[PDB]
There are 4 protein chains.
Amino acid sequence: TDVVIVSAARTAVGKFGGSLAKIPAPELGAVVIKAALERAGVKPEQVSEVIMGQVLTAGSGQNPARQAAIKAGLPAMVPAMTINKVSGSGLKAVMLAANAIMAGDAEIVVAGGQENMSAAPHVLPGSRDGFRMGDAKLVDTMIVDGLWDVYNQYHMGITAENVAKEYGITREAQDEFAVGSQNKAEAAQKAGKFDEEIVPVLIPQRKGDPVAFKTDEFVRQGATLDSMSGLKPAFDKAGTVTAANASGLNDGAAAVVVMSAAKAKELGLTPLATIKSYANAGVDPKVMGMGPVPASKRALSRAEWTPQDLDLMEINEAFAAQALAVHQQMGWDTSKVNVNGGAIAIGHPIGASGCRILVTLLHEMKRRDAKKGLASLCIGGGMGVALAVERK
Amino acid sequence: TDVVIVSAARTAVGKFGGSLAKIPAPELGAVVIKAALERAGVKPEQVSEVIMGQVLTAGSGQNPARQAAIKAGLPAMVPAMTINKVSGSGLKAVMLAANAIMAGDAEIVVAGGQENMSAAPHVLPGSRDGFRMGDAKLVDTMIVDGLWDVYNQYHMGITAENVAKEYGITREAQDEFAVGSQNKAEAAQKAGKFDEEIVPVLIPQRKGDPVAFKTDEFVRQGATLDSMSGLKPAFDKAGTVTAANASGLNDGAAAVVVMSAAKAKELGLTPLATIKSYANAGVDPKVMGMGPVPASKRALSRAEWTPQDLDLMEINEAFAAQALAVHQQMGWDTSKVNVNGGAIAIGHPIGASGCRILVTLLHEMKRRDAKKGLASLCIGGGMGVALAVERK
Amino acid sequence: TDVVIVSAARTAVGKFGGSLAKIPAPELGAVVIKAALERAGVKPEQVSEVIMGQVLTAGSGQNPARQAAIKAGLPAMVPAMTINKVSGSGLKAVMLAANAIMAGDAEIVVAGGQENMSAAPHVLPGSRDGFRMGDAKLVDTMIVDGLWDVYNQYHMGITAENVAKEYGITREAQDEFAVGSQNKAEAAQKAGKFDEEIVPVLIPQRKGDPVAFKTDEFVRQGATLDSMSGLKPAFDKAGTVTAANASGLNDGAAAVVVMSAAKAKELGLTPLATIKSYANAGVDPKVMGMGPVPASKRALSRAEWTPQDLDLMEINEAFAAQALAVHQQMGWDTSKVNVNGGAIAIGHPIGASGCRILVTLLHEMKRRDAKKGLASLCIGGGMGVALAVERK
Amino acid sequence: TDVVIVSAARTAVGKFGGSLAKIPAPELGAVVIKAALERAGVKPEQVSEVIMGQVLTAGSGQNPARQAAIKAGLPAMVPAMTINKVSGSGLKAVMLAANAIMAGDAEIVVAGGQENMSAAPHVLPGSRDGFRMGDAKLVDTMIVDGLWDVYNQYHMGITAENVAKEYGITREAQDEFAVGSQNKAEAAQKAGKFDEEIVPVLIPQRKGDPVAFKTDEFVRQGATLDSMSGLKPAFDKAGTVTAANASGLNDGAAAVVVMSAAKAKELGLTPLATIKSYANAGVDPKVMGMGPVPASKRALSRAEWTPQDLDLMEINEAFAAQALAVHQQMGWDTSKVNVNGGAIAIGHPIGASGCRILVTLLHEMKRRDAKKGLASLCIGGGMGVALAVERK
């Protein structure tokens, strides 16, 4: 059975401490679930399942994906499930949706991701035992759960250095990559290219009515090489990775409605694309940034496509260091990658990004009539995911 | 094609603060992943994916299933994903594994779950923005993420009172059911019925050699009705639910290896059973304990079996009130359910319980040569899951 | 012996979270100890003892008064002690310094107080024992140690409401009194009246050289009764005390140098004033704001003065409600009280305020050649202190 | 013209986590203030002031000395003040009382100290501003406020090592001195020597009436040199200081009632002793243990006594290393010092110790009919206090 995507919706991506900071992640997920459904013309009643990625879940309450489904107005009869494959989560949700539809387990699935990194708490390990003597640590959940390698006991940014070193990716190269990502995002914003895919979030106000948030507020206007060349390295003093050549910490959500090609025809719906293939993959945690290479290669082998056959790709930009090594290793046309900018510019709400970049992908494929697309992301812990789509 | 379970393993279940209290959930998962694979005859390199449920993940680190997979001996090339469908997570991981195999996405999946309720920490909401003036709250992640209804803002034990009230499940019925579970579990312990399925966990000692932990230490030997009759309600002064007729807070893990029947044959392995069918369902959060009814009915319909066709069942005993309502509504033969006792006696590590009970099911089906089996659980937030297995 | 005050110095008072928020209280004390000695012309090694009030000492390290003395450049041979009598602390240090010199215990004492309310942390009571299950509290040390009545378990602002009820002090009356304090403080700033008494604090900056902080930044310019009428009650929703008719939360320090008349004659120093008398008093915690009545009466009885003999007074303005009641019960001439504004305008760094007001008193007595003066303050928990001074 | 001590009371000293662990310090204080007044035959209403040392006050509430007075049943009319001079606090309070009486400021003062080290909590610095990104420290208040040198940034135990190096005090001498201390305390306990001075604290129980705590439960009966000679140094690998030759972390309170000799005659009371003299001193923080040398010399000079005129002394044993160096430098007869043991055996509740050793001294002087005694203590941050008393 051929699996299609019938709609795609994302929030604008908030800055850290920004416009979405007080909006809990399942409330962001609800916005995009409700809007994905409306745009597909599928009633809440008709949904078989909701699957939402969310990484940072400490104190979020039972099953955040169910919370989003219910806030979106889906009835209690529709089950939901939360998933955590770190940055891969939002796209892995769509892979799971596809698996379920192919197996006959589900007919229509809303899949996506949600994340509020701003609101992530601190945790007190051992709080039940107490601390008989000496200092104790309050651990940052966003770092430990989101940004810290279990196996090597260091920041993701160190894996980015490992990659830079291994693959010979210079500071200059990474900064040039980052300015390209900012400049492209800026040009796309101003050209109106994000207008269709963005769904507004109504922010409550102390006094008067709520005000819509609907612009990617992390995008740096007028960015220049020389605004990046001067920063010091963030993770190692002799390093190459900075705040400007890595993605941000951000808030946001993204969803897609998926169903069999046969169900779409029955409902009279025109799909956006057909899911062609997808794959996961694993690599050493030390170089997790390289995840997208084996995953993209596997997705492409499954599709019977080469990297040259692709018209458009969205490869998540966790760090310019890894994004560049990935391009080098894949050999594909970088002029067709992240054509509207990437995470360095737009931001990276971890559990959501996987579906965010697919939403952007789908909208640009239609705009330029591209037929073959792929979305891929690296995953902390040493993994990758990739999903290929086709219009025709 | 056709999906088979080739092996199954679980830890003994620890009591709250008990023998497993200091061993992180992913360390529990690794024990069972490693032993499932040994029991099946499968080399770590041959695994396609690991899916593990884990509900309480505050400060657990990046992707707890990945941590379990790596700690089990799986190579970095083997991807892994964590899921949260609350008490259903365990059995939902097997469902996801099945979908994946049927869709041709994976060949060999290790599916299961893991939980250490003892070690769940407290969290400090708003730590990131500070507390300008006034007291702050540390929140218990076990309650908020594991046991608390989001929509109605009370404990699961209140949902159990709503089910008792709706279905006319009495305190005395609940208590006799609880004694029954204890007595059945006692019998099984004394008969060595759990010897095969349990994998020991080595507990480090203050001095000397590690001690093997391999007995379900929550089970109460010699339990009687007069030992339960006089307790006071735990959640509601006028209520029927007590600590003796509900399960506990517990630690443990369980896992199964899943593959296509064609892969089993290629490798020369003899399956424990075939997956016949499965299903999920949603109900009102208020009466979440009733989830296994629509889930089991759907799973049965899909298998084209009646309730009377089943030879053995494992239905999770979150609360006696709910288990009894499910039996009342399904009308099946209670003498074939939880034949070696259930969660009230053995315990309930939430993220692991769904796979735990499957593991117990499969082992007993072999000993009594049962042909048709069903496992089902209820799920906080108003869901159920059910999975039917066939031997022949 | 007659005890004289030979010099007096205070910081500007900072806003909550304002210019001094990042300077630990003993660094603030060190500024005023160093400047008071320098203005007296007394070398560091001639000092017998340092006495500093500081109320909020949680995590401040051993003996905040000794920390100040050492940072000020006094040798280790000069012993120091910290004291806590809440808002009375700063004045009570001067009383203790007088007691010591009269007893022959000490020759030259540096006495005052120091407080950083901005930097007071939260505390975790019960942390050695751990938290078995459910919510735990982080308690705000500024509130519990500073602003909370032990005996009645409610804020100091409720004692202010109690006083306004008992003595018939209306919202409007409180608001006019507050406008007066602001308008006198603003007049005094514009006329340079704080110029002599304030010692700058250098504040490090992101770029370039440190900036001097030397102006009372809490003072509200152009205050009128309409400025006050829009606030809502801050502590009792049905009451009359608001943030604009109560003092602030503030940071600062003050110190004076005290010695016998004979020692000042031997060193050739012309005193600012002679200590005439002083006293303490206790009242019911519920009306602590009245403490200055029995303490002032007792100080005046000891001096052999009447309230009408005073030329100038500084009565600390914790709350307009209590300041008014005090004036009403003393019957003294309010045109002579807080002539350059009070704590409602200047702010109220709790441990330091008692000496801050003395410094202000002394400078204005010298400016207008007033002969008889009195400083008094109320104290949480139901106390007053008062100190009378005489120039001649 | 002449100040006397009319009564003396202390609690038994609690071991860390032991019988007093749940009793807040001001409750401890209240036991001894109440009992010292009863023993003196003084009416609470005729008390002029209460002065109590307390070093660890995080979350203790407003002015712990007032809380103790009030709990002891002293009326609101009696003011109180808390002081911190670290281990000197307890004795310093008596000195302040003497000063006050000699100045004519007070007639009758209850002075001492109180401390519960067991209950000192953890604090969260920076909690008010928040932790935007990163882990945050919980700091142990007992250590930072009680036991850590600000200037050198190390434990008090390191100052004891500097003392040992400087004065040639060997591990062997330290262990001999610790054994002697334990042995003398055990002997004094067995002989009934602490019976009169101890006031019971009633410890509430699970069921039934409270049980009285009335023994110094930290004293190690049966102590031998071989029990101490094998221990590892606690602070410095090449050092000499161990847990066995230092005092502990302890809970307890002590108070005395001080008045003029004229007031005692008027009220018909027979004094315990006459304060002959007292003094403080300052030394380098690095060798704070030496504080009692200059303070004792100065107190003996003020008394016109030589070290040989002394009949009995109490010199606090915070560390055997510093106690021996003090004896070495004073040259006095060590057979008359800490004749019933000292802090190594009895314990060291920091803010109370200074008064504790005074209470012990006075009781022993009366049984021996000793005429001239001295108490003295070292103080963290480099200070010392001493007080001489005479009977005749």
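Numbering of chain A is taken from Swiss-Prot, so the residues present carry the numbers 2-393, in order.
Method on record in the header is X-ray crystallography, 1.5 Å.
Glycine is no exception: its Cβ is also placed from the backbone N, Cα and C atoms.
Listed in sequence order, A:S88, A:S248, A:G249, A:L250, A:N251, A:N317, A:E318, A:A319 are the same-chain residues at least 6 apart in sequence whose CB falls under 8 Å from the CB of A:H349 (mutagenesis position). The active site, proton acceptor annotation in Swiss-Prot covers A:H349 (among others).
Residues or ranges marked as active site, proton acceptor in Swiss-Prot: A:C379 (among others). According to DSSP, A:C379 (active site, proton acceptor) sits within a strand segment. Close to A:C379 (active site, proton acceptor) in the fold, though at least 6 residues off in sequence, lie A:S88, A:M289, A:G290, A:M291, A:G292, A:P293, A:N317, A:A319, A:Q323, A:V327, A:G385, each with a CB less than 8 Å from its CB.
When Cβ atoms from all protein chains are considered, those within 10 Å of A:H156 (mutagenesis position) total 18, not counting its own. Swiss-Prot lists A:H156 to A among its mutagenesis entries, and the accompanying note reads: Almost complete loss of acetoacetyl-CoA thiolase activity.
The annotation that Swiss-Prot gives for the mutagenesis experiment A:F219 to Y reads: 2-fold increase of acetoacetyl-CoA thiolase activity. Non-local neighbourhood of A:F219 (mutagenesis position): A:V14, A:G15, A:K16, A:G19, A:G249, A:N251, A:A346, A:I347, A:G348, each in the same chain, at least six residues away, with C-beta under 8 Å from its C-beta.
In the three-state DSSP classification, A:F219 (mutagenesis position) falls within coil. Here the residue is the original one, while Swiss-Prot reports the published mutagenesis A:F219 to A with the comment About 50% loss of acetoacetyl-CoA thiolase activity.
As a published mutagenesis entry, A:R221 to A appears in Swiss-Prot alongside the note: Almost complete loss of acetoacetyl-CoA thiolase activity.
Under the heading of mutagenesis, Swiss-Prot lists A:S248 to A and annotates it as follows: About 40% loss of acetoacetyl-CoA thiolase activity. A coil conformation is recorded for A:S248 (mutagenesis position) in the three-state DSSP classification, outside any helix or strand.
Under its mutagenesis entries, Swiss-Prot includes A:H349 to A with the note: Almost complete loss of acetoacetyl-CoA thiolase activity. Secondary structure at A:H349 (mutagenesis position), as computed by DSSP, is coil.
The two recorded residues, A:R221 (mutagenesis position) and A:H156 (mutagenesis position), have Cα atoms 25 Å apart. All protein chains included, A:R221 (mutagenesis position) registers 18 other Cβ atoms within 10 Å of its own Cβ. Cβ neighbours within 10 Å of A:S248 (mutagenesis position), excluding its own Cβ and spanning all shown chains: 26.
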